[PDB]
Amino acid sequence: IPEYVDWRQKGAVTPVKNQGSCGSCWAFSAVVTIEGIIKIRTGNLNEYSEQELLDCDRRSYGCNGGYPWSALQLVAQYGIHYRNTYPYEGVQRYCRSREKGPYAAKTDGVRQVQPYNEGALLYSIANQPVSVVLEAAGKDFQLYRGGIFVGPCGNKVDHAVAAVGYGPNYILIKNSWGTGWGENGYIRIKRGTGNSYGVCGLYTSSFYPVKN
């Protein structure tokens, strides 16, 4: 794999979004990977509906939290609609997929990255955007405003985001707190420190969608 990867430059990342005050970070994370893999396979970049996952994934808790892996399997089992047809509301409602018509896209499956292994995760990112978790509760993360972030932070993950590239000393992460946070909405987290948890527990739980 190359020394640098940035899916943004390859036209596979859509604009940064703001989840607002609704704990839907699991859904936003999932969508970034779906937007990613559809672009890689068909050449076309489209935005997909976070709202649809928020309302339909029965294993998840709507604005109270959820699991990016549950979302991804829903996209594999059923499909997902375009963001335009099923726009983000910032609160859980009821599943309206039925009244939106045919799904815009469908994946074939989900795969998990081997955890606590920097190399395995870099290898996946080199193939496509990946959904990852990290500890975002600490003030340093919340006030992050740029630079390569080294912490401080522990490993009590509580936030799902998406990894969209890397370089010699960092991993590139797209957050869903809008553009006024971090580097226009992104963060560069330090890698290569030799801690198997990863900085802020970044290597704990990573999943990516498969489409043939």
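Numbers in chain A come straight from Swiss-Prot, and the residues shown are 134-345, in order.
Every residue gets a Cβ built from N, Cα and C, even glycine.
Taking the Cβ of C158 (active site) as reference, residues of its chain lying under 8 Å away and at least six apart in sequence are, in sequence order, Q152, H292, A293, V294, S309. Annotation comment: Swiss-Prot describes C158 (among others) as active site, evidence class experimental evidence.
The feature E64 binding site is assigned by Swiss-Prot to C158, with experimental evidence given as support. Classification of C158 (active site) by DSSP places it within a helix.
Here Swiss-Prot flags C158 as leupeptin binding site, drawing on experimental evidence.
Listed in Swiss-Prot as a mutagenesis experiment, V165 to S is described as follows: Slightly enhanced thermostability and higher optimum temperature; when associated with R-307. Enhanced thermostability and higher optimum temperature; when associated with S-169 and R-307. A sphere of 10 angstroms centred on the C-beta of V165 (mutagenesis position) encloses 28 other C-beta atoms. The secondary structure of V165 (mutagenesis position), as reduced to three states from DSSP, is helical.
Annotation of the published mutagenesis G169 to S in Swiss-Prot: Enhanced thermostability and higher optimum temperature; when associated with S-165 and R-307; the original residue is retained in the structure shown. Taking the Cβ of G169 (mutagenesis position) as reference, residues of its chain lying under 8 Å away and at least six apart in sequence are, in sequence order, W140, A145, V146, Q261, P262, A295, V297.
A sphere of 10 angstroms centred on the C-beta of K307 (mutagenesis position) encloses 25 other C-beta atoms. Here the residue is the original one, but Swiss-Prot notes a mutagenesis experiment at this spot, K307 to R: Unstable. Slightly enhanced thermostability and higher optimum temperature; when associated with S-165. Enhanced thermostability and higher optimum temperature; when associated with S-165 and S-169.
Under the heading active site, Swiss-Prot lists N308 (among others). Its Cβ taken as reference, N308 (active site) is surrounded by 27 other Cβ atoms within 10 Å in the chains shown. DSSP assigns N308 (active site) to coil in the three-state reduction, outside any helix or strand.
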Inter-residue C-alpha distance, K307 (mutagenesis position) and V165 (mutagenesis position) (nearest angstrom)
8
Could you state the CA-to-CA distance between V165 (mutagenesis position) and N308 (active site) to the nearest Å?
10
